[PDB]
Amino acid sequence: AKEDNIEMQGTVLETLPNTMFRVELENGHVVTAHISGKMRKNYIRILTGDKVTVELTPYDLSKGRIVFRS
Amino acid sequence: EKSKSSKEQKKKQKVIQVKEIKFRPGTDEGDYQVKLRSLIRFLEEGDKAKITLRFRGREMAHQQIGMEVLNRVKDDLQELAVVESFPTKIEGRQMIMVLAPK
RNA sequence: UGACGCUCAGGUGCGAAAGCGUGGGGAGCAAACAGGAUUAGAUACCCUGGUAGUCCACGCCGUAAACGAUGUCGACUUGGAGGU
RNA sequence: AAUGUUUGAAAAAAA
Ligand SMILES: NC(=O)OC[C@@H](O)C[C@H](NC(=O)[C@H]1NCCC[C@H]1O)C(=O)N[C@@H](Cc1c[nH]cn1)C(=O)N[C@H](C(=O)O)[C@H](O)c1c[nH]c(Cl)n1
Ligand SMILES: [K+]
Ligand SMILES: [K+]
Ligand SMILES: [Mg+2]
Ligand SMILES: [Mg+2]
Ligand SMILES: [Mg+2]
Ligand SMILES: [Mg+2]
Ligand SMILES: [Mg+2]
Ligand SMILES: [Mg+2]
Ligand SMILES: [Mg+2]
């Protein structure tokens, strides 16, 4: 019933305070992503250079949620 | 009070020690500049400078980002120091660059 | 003597140390500083030195955990052991 | 006495 997200791969270009990250996506746009709750709860660390899946919203293409780290 | 007054001038022979500055991948600009200013001070005074870069945990994945920092210090201290040895592999969980005074 | 008292905004003065001005003084001590160490680094703690200052006069500053962290004055309300 | 593994999400613990 909720509106759908846009999943997209990207590389973490820098880490920011409190589990915030710059992530350059496939399309080349740099979004300020934050960690998912599930990844926070399960303690999956994210680092500069890590390849991440990012859920984006059409309401804002400068922001995302990192849902997976590969 | 005879041989000391000769051995004083023999003691004046300066004893070049190695000064260790340890970087990380994450090291920020402001802190990089402090550590750089420290390295400048050593190499100014004719002291060798061992430059470690320590990895922790899964930072061992992204080694090249560590190499960028070591490459950068070499570049910043290009005209103020020569590279006695540049690292290749991560020995232990470290990469050591010993610089030398010009 | 015969209520002349208590308190007191504003006001006035006093007010550790550091500090400031001018002129003296300077043993010891010692910010800064210089060198020696230590250390991953050591702008420190440690070591050897060491300048202002610390001292005096006069003027200035007006602050301190200027603390009993307890305003001043008066009256009343069981005891015990000390000091002066 | 800057000290004394990494993983964790789709299922870890020094060995
Ligand atoms: N340098 C650095 O980045 O780290 C090393 C540092 O952690 C050494 C450590 N230092 C201390 O405790 C300081 N305490 C204050 C006096 C000076 C110093 O002593 C220490 O263990 N010291 C030893 C002596 C020493 C210095 N370098 C190598 N060894 C020491 O004897 N410390 C005593 C203690 O820990 O109780 C004590 O402090 C002391 C007595 N005499 C002296 Cl000097 N220090
Ligand atoms: K009055
Ligand atoms: K003096
Ligand atoms: Mg009064
Ligand atoms: Mg005084
Ligand atoms: Mg004076
Ligand atoms: Mg002294
Ligand atoms: Mg001293
Ligand atoms: Mg006050
Ligand atoms: Mg008070």
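Numbering, chain B: per Swiss-Prot, residues 76-177 in sequence.
Header lists the method as electron microscopy, 2.3 Å.
Cβ coordinates are placed from backbone N, Cα and C, and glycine is handled just like the others.
A mutagenesis experiment is reported in Swiss-Prot for this position, B:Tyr107 to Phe or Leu, and the note states: Reduced ribosome binding. Reduced to three states, the DSSP call for B:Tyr107 (mutagenesis position) is helix.
All chains included, 16 other C-beta atoms sit within 10 angstroms of the C-beta of B:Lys110 (mutagenesis position). One entry in Swiss-Prot concerns the mutagenesis experiment B:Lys110 to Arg or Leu. Its note says: Reduced ribosome binding.
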With Cβ-Cβ distance below 8 Å and at least 6 positions apart along the chain, what are the contacts of B:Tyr107 (mutagenesis position)? List them in sequence order.
B:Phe98, B:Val144, B:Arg147
